[PDB]
Amino acid sequence: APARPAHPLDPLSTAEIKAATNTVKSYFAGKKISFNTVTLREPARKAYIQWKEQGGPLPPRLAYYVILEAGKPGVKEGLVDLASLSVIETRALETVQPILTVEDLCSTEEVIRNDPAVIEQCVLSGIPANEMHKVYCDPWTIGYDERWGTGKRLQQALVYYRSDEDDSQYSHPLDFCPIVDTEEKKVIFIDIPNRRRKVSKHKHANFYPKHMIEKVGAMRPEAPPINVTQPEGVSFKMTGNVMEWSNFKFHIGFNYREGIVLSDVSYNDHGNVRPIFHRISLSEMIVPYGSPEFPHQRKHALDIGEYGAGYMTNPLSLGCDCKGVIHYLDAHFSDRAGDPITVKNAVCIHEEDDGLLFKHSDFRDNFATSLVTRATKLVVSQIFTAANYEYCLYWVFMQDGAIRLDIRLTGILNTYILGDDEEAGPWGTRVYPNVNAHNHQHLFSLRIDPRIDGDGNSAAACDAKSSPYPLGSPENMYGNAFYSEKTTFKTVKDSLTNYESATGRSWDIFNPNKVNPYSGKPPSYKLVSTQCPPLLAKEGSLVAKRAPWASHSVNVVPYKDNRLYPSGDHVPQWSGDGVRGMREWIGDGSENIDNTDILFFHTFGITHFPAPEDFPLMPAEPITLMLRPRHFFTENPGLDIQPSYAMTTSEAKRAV
Amino acid sequence: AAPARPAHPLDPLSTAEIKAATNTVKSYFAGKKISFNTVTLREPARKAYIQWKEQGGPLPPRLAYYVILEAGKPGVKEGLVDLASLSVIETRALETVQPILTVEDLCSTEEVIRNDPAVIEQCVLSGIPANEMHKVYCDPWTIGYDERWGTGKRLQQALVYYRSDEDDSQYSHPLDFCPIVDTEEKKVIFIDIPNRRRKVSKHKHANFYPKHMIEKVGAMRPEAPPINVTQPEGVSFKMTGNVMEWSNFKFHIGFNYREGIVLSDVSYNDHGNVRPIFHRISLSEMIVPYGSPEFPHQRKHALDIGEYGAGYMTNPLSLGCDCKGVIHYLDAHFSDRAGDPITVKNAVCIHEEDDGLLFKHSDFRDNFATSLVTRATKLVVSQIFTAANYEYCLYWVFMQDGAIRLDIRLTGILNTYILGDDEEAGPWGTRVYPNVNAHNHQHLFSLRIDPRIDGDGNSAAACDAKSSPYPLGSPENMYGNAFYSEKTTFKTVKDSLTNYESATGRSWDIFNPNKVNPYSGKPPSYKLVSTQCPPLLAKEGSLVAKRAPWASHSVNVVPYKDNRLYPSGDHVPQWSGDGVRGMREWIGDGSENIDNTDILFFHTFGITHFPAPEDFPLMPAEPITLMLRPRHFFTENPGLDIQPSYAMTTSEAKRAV
Ligand SMILES: [Cu+2]
Ligand SMILES: [Cu+2]
Ligand SMILES: [Xe]
Ligand SMILES: [Xe]
Ligand SMILES: [Xe]
Ligand SMILES: [Xe]
Ligand SMILES: [Xe]
Ligand SMILES: [Xe]
Ligand SMILES: [Xe]
Ligand SMILES: [Xe]
């Protein structure tokens, strides 16, 4: 058997991955199979908490796998018990398609380059037959196409042209879209537009220094350096994947799909170790485009479920992506042959200055009486690339007990061709000659499994409201009275709520079994999040059906094991019809979510109307949300941090 | 004779100019007993400044604006001094207004209340012996507005607290009554006494210095290992007097008693084409309205900028502590009541900081070996001001993508009032400590933008994300996914009076309708991206809504006129909110054109604060931010000529074999 990990939540080691794939190959001996997913099946919540806190049973070390078999539709999935090297659960799912791996993305170009029908379309588009090596494609999942459903595993090849291998191809989209059978390695159809548009004759819009020297004359001189050093080391302590920093303790996990997973998060409140979250991660995304023209409706990538924030994660360059003293973690997956693959330096962990934590000075002695304390933050980060997109993901822990998720969007706009006389509006922007960058949203589903000060939690919407009593009434004489209206969610239906600017809505996750001895309110973490776009796609649309979670800013459902992925376990080519994922978890909306084990799914993100500033490479666009302790502590938890400067009134006086 | 002329017409008054101004005013009013409230630069007219800077035009006169009080006379006198001729050139008496309260004014009240027989009596009734008045403190806010006195006397309300020891933080021990003090007569004229009396708390003070924390929690945390920031080869920015040049931005850094930092004449050098962006940007007013309806708490709605001043209240920033790294500091200079210049050392800090990634892209085809990454630097111009209990840390941030951000961090101490043993603080406040009620309040700010986007003649618009009006299944929207941005250009002032809307992810554009982006066909713009836009919770016709007409909308756009700086009026304390002044005057009947002209864009933003015990006895920083981003201003990402931190092309990746 493979060696047991230091911790039940540790990801599978390369040894465990190989042990799992050998087990599966043996079980299916004599069959031609390939591996899609080999990943930790995390212990049940109850099982984990019982093990960690109650001296309970050691949970079994299990691997979940997804395989394909040549000549069979869909996938097979199951579980391997690593201790006994045995398959313990198995099922065939003939009507689903699974996540696309890096191997799957890389395979499509040589398929389309050698297909006679695609070659013909390139020639019609102005690219000679002997120049197919200049044709590239981003081979997205087809997403959903009602012509084929899930009956074949399909990609759509979004085609581009490079005049030179070092070009950025996105200035030169082609007009047609080949449909490729991933497993058969053949083009089965090409979507050809009614109005043909030949390849742009313009120079490529490039962005490397050699290109910029040509374009603008010279690079800026190297700026003088800003150096960051920690000569005495760091304040955080890692024991395997377990982090301890500024009273926080948590497990840093990682998988193919969600990327970073933070588990078993607690805060040591002066010797009282208080749980906050069992698990927090990003669980799905959708990036719906806003051009109604065919076939652009198929642009609505669910990046997490269709490609994977782990599979697509960047090896972080030392030390350019992350500045300062860094602790890195590697990621391990399976390739199609069942061999372990490694992404080196997939996660970076470091602490950074974060400005002021708090300050107060007394005007009475001209601010000579003063205390200032500087803040440090702990950052656990990754960057993943989904074809043209880069998503920089930063989980940030703060010394006031708050936890923040920061995202920076960069990379390149997805572009489609634009005729010389064609208007890009209202659905996109002409960002370069013959380049149409379509409108799109980026939406994310944050999954929180809370344990605020222990088990038995509830959630609520908090709305700022003026007093209902009118100006001039005894109750509100000067009309200034206002309060926070808390609406505790009793059943799932109550929780389906959106952000509201009219009330500056926040949401609480709280423990109704406990009371703050000062304020009389339950301990809570409050979700403060204002980048909460509505889902622009209509009710009943392909986008709304495939991403049921995205229609509301907040969805709260009962906890059950294996309620991770709110658009379903196998996302590509699902029509959005059926009771699975968030639609299944919501059910008829009647289940209790008050004082129980709950899951809080939050939809946040941005709506992107491209502009030329975004091209040929986009400056980082920020997205953030925060979870803040409110009524959790009885006072500012950071006051025992040594001030950077402190002078009392008496000290100020005796300094004469 | 005359003071030396400044390096630049927007430079604040020097100490010599302040003294020249006050000498001039003292001479003009010789034989009269006068005191100085304000002596500040009167900035050149916009037209005059731009003509001087860009058109070889006349040098604008160097002018000082003053506000004075005269003993035995109501209200104030105000006017202008021509510094070159040392003469008063404009003057008027305003008998029915009251002016901004200075640090001197805040410090004077404690001596008054400690020695007043009626106040001493109330302290004794509250459980503090008559011989312990040295332990009684107050934050002497402006009265704000009280309909019993209007502007007929200059008044403060003394919010009273008790310290058991001078080093205590007093805010755990508010008293129940509120003395009303005549600022100029130095006497208590009234005391607001509540119907139910509450004696001083017997609890220990809630303290926060290390010596206190050692007693409370046992020990301080060990000193953490240092994070050191060095720039061994110096900084990339260049200052010429108060003019900053950094990453193609150029602008003038100004400062005054009221707004604090004022950024002017902001342009961007687009490969040799120096393009104007903003003529002037600053915070122009605030209001911090409290949400308890009980008397006299309606008088808690400080307009901190207009009533105390982000300049007057600014902190001298302690070296290596408030600001980390290699810093350029500026000093602030004001007048005291005697007409003598006073200095706040290190009032503004200027520095550059790493700001993470600017952009990155890698190619999946060679496992991300083809990759470019460029790190971001930001330029930060910052101050921290203290209004009694409040600390506002203000950071003006310039970025290498051409965006400009305002970041605010709120810290300091909750304003607190007394709470009985059996008294419920809700729904209007929170019990954050025994016998301590911290009332609900909002903090609202009015950002004033005088734009010149790619030159003169600007307009403003609301931008709203909308689904296509065509239904799912229609030929126009077959799969129901279509969406667009609906731009509503403001034609008249009335059109501009708009709020943030989450339902449409509303942003606003300031743009130049006279120009066109050659790629997108859209006008060059800067877009306001701002979502911390609370509604004003106080009712229409309330004291708060009347005194802060600007706060009722997220956006107010009005025609430019000279001296349209302060949207709650020039003299804010004790104004009832009745009258056509400030933003109410500028809006008028709402009919004036604001399309393709000189406009002023006032933006209301901020937070609603429901206190919690985490905020006490000292509050962790709470962030507020907004950004102005170029959209259709450039024809491509303006930062691409910055040297990457790492770059490897596809060909280079293959050559690594
Ligand atoms: Cu985007
Ligand atoms: Cu506040
Ligand atoms: Xe892709
Ligand atoms: Xe390059
Ligand atoms: Xe994608
Ligand atoms: Xe978070
Ligand atoms: Xe004050
Ligand atoms: Xe101390
Ligand atoms: Xe104040
Ligand atoms: Xe700004």
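Since chain B takes its numbers from Swiss-Prot, the residues it shows come out as 16-672.
Method on record in the header is X-ray crystallography, 1.6 Å.
Cβ atoms are placed via backbone N, Cα and C, with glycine included.
According to Swiss-Prot, the active site, proton acceptor annotation covers B:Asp319, on the basis of experimental evidence. When other Cβ atoms within 10 Å of the Cβ of B:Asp319 (mutagenesis position) are tallied across all protein chains shown, the result is 23.
The substrate binding site feature in Swiss-Prot is assigned to B:317-328, B:402-407. B:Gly326 (substrate binding site) falls outside any helix or strand according to DSSP and counts as coil. Listed in sequence order, B:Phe270, B:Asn271, B:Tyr272, B:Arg273, B:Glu274, B:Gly275, B:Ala347, B:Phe349, B:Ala362, B:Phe400 are the same-chain residues six or more apart from B:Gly326 (substrate binding site) with CB atoms under 8 A from its CB.
Counting only same-chain residues at least 6 apart in sequence, those with a Cβ under 8 Å from the Cβ of B:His624 (Cu cation binding site) are B:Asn455, B:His456, B:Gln457, B:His458, B:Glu637. Residues or ranges marked as Cu cation binding site by Swiss-Prot on the basis of experimental evidence: B:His456, B:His458, B:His624.
Under the heading Mn(2+) binding site, Swiss-Prot lists B:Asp465, B:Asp613, B:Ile614, citing similarity to another entry as support. In three-state terms derived from DSSP, B:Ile614 (Mn(2+) binding site) belongs to an extended strand segment. Sequence-distant neighbours of B:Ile614 (Mn(2+) binding site): residues of the same chain at least 6 apart with a C-beta under 8 Å from its C-beta are B:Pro466, B:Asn473, B:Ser474, B:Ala475, B:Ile525, B:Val572, B:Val573, B:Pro574, B:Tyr575.
Mutagenesis annotation in Swiss-Prot: B:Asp319 to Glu, described as Strongly reduced activity; the structure shown retains the original residue. According to its DSSP assignment, B:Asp319 (mutagenesis position) is helical.
For the published mutagenesis B:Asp319 to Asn, Swiss-Prot gives the following note: Loss of activity.
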Near-site residues: Mn(2+), ref B:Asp465, B:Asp613, B:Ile614, CB cutoff 8 A to centroid: B:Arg61, B:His294, B:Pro466, B:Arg467, B:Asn473, B:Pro574, B:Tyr575, B:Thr612, B:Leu615, B:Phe616
Nonlocal residues around B:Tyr323 (substrate binding site), in sequence order (Cβ under 8 Å, 6 or more apart): B:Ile115, B:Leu116, B:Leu121, B:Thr157, B:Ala317, B:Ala402
Shell of the Cu cation site beyond B:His456, B:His458, B:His624, same chain only (C-beta within 8 angstroms of their C-beta centre): B:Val303, B:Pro304, B:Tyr305, B:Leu425, B:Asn455, B:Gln457, B:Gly621, B:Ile622, B:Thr623
B:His624 (Cu cation binding site): secondary structure state under DSSP, collapsed to three categories: strand
Top Cα neighbour of B:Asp465 (Mn(2+) binding site) in the set of recorded positions B:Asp319, B:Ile320, B:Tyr405: B:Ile320
C-alpha spacing of B:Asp613 (Mn(2+) binding site) relative to B:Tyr405 (substrate binding site), in angstrom: 35
Among B:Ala317, B:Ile320, B:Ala402, B:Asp613, the most crowded of the binding-site residues [Cβ within 10 Å]: B:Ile320
Other C-beta atoms that fall within 10 angstroms of the C-beta of B:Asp465 (Mn(2+) binding site): 20
